[PDB]
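The structure appears right after this line, and notes come after that.
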Amino acid sequence: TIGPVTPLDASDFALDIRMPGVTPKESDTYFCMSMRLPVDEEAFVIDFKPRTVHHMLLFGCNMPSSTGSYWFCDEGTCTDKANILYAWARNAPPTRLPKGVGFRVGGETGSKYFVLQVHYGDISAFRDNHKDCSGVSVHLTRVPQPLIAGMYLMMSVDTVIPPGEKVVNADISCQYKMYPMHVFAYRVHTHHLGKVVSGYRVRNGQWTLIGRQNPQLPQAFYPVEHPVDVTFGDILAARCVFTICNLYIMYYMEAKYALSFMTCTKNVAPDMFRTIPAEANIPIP
């Protein structure tokens, strides 16, 4: 019965984002569906409850790739930038938002749509006629949150792995010049050749680990043990060791100064990498 929208108290409501009873046909199948916000004004996403599924992602975006009641994620998730809000893996520990932190959605600037991605692991071939409704419950409030979550995305663009080779580094750096952000989670993404990815704040030639992972693991968001403040005149730097290179850094900022999204797609301090902690080059098999 649980309607798409459940009012909770005066300025709070819950959204249920659930597959419309899809039937995964072969193993491996990624399914997407979308859900417009019911409000045009700004709202804040402050909590999530996740409902043979190995992976779920929730994104914030303005242009969903399809308009069907669900679609194969092959066709894409969003045709615009897919601001990731939430990740669930089957055994990993899910995206937990700190108290006082919310994603800002709606208004303008905010996302108008949620896009739900569901990865179905391995389906028996005999499944008698399984309709499935996996998804996420989302707690939103119109009360202003003191801290705003956003996403700093580090992206290696040009780098190229040649013949005659066994290890190639792809380095990314940008000076940070915004108000303070506090990194509380991170996720990594490469493809087959990716062996280890690490992210760091560089302050006065001193390197603080944000996080490092072998990119072939259950890409949920891993918690950053102690939140790393990144401030004005810090350099963000990442290394992908290959044999693409994305690193998603989930932060919060103070509401008055908050950006929902930032991006690094360049390498400004290439000689700094000389002085990168040795751990950045160690395998995580």
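Residue numbering for chain A follows Swiss-Prot, covering 50-100, 105-296, 314-355 in order.
Per deposition record, X-ray crystallography, 2.4 Å.
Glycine residues also receive a Cβ, built from the backbone N, Cα and C atoms like all the rest.
Of all Cβ atoms in the shown protein chains, 19 besides its own fall within 10 Å of the Cβ of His172 (mutagenesis position). According to Swiss-Prot, the Cu(2+) 1 binding site annotation covers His107, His108, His172.
Listed in Swiss-Prot is the mutagenesis experiment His107 to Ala, annotated as follows: Impaired Cu(2+)-binding. Other Cβ atoms within 10 Å of the Cβ of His107 (mutagenesis position) number 16 in total over all chains.
Of all Cβ atoms in the shown protein chains, 18 besides its own fall within 10 Å of the Cβ of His108 (mutagenesis position). Looking at Swiss-Prot, the entry for mutagenesis of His108 to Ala says: Impaired Cu(2+)-binding; forms a closed conformer in the presence of citrate with a reduced Cu(2+)-Cu(2+) site separation of 4 Angstroms. Abolished peptidylglycine alpha-hydroxylating monooxygenase activity.
One mutagenesis experiment catalogued in Swiss-Prot, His172 to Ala, is accompanied by this note: Impaired Cu(2+)-binding. Secondary structure at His172 (mutagenesis position), as computed by DSSP, is strand.
Among the mutagenesis results in Swiss-Prot, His244 to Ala has the note: Abolished peptidylglycine alpha-hydroxylating monooxygenase activity. The residue drawn here is the original one. Residues within less than 8 Å, Cβ to Cβ, of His244 (mutagenesis position) and separated from it by at least 6 positions along the same chain comprise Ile314. Reduced to three states, the DSSP call for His244 (mutagenesis position) is coil.
Its Cβ taken as reference, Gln272 (mutagenesis position) is surrounded by 19 other Cβ atoms within 10 Å in the chains shown. In the three-state DSSP scheme, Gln272 (mutagenesis position) falls into the coil class. Among the sequence features in Swiss-Prot, the mutagenesis site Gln272 to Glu or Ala is noted as follows: Induces a fully open peptidylglycine monooxygenase structure with Cu(2+) distances of 14 Angstroms.
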Where the model skips 4 residues between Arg100 and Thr105, distance between their Cα atoms in Å:
12
Cu(2+) 1 site, defined by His107, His108, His172: further same-chain residues with Cβ within 8 Å of the Cβ centre:
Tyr79, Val106, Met109, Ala142, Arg143, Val171, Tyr173, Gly174
Check: min Cα-Cα distance from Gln272 (mutagenesis position) over mutagenesis positions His107, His108, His172 goes to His108
